[PDB]
2 protein chains.
Amino acid sequence: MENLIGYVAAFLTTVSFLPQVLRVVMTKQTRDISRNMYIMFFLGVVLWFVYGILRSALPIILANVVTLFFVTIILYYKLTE
Amino acid sequence: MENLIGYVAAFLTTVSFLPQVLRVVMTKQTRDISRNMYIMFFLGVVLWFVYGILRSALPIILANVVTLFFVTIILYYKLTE
Ligand SMILES: OC[C@H]1O[C@@H](O)[C@H](O)[C@@H](O)[C@@H]1O
């Protein structure tokens, strides 16, 4: 059972960044978003992805690749104003 | 080694929400933050914490409790405008 819980948790947590991507790409506004939040989160997802490759856990690699994508675009928009 | 990388990743990801908490509690502005993002993220962290209890993983429980706190504060401010 627990594995299902984990998969649903990872899915939810990864796709949650998608509406934030949508809003950032639609309104082109990033004032209220923390830069440090997405910097630290960037490095965090990077290390989770390194942990996934180190453990050859493809589901962790996938979820964190999608998250790294989302977080990267959001951070880009933040940095570029 | 891998365990260290995972722990640092969890740390980074949990503490990343702290600067967003700070900014939201100081400027009292949440316009550019996605509500749906933090809803899905909330439920995701809840399921991560349920997975930690189910696997008796105290570090997962602790990290996800701290994250649940931060995400709850941010979500509250967003829902209250
Ligand atoms: O990818 C690493 C994941 O760590 C989880 O604890 C968080 O819920 C997600 O924000 C993040 O995507």
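For all residues, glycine too, the Cβ spot is worked out from N, Cα and C.
Experimental mutagenesis is annotated in Swiss-Prot for B:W48 to A, with the remark: Impairs glucose transport. DSSP assigns B:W48 (mutagenesis position) to a helix. If you draw a 10 Å sphere around the CB of B:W48 (mutagenesis position), it holds 24 other CB atoms from the protein chains shown.
B:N64 to A appears in Swiss-Prot as a published mutagenesis result, with the remark: Impairs glucose transport. For B:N64 (mutagenesis position), the number of other Cβ atoms no farther than 10 Å from its own Cβ, over all displayed protein chains, is 26.
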Distance [Cα-Cα, Å, rounded] between B:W48 (mutagenesis position) and B:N64 (mutagenesis position): 7
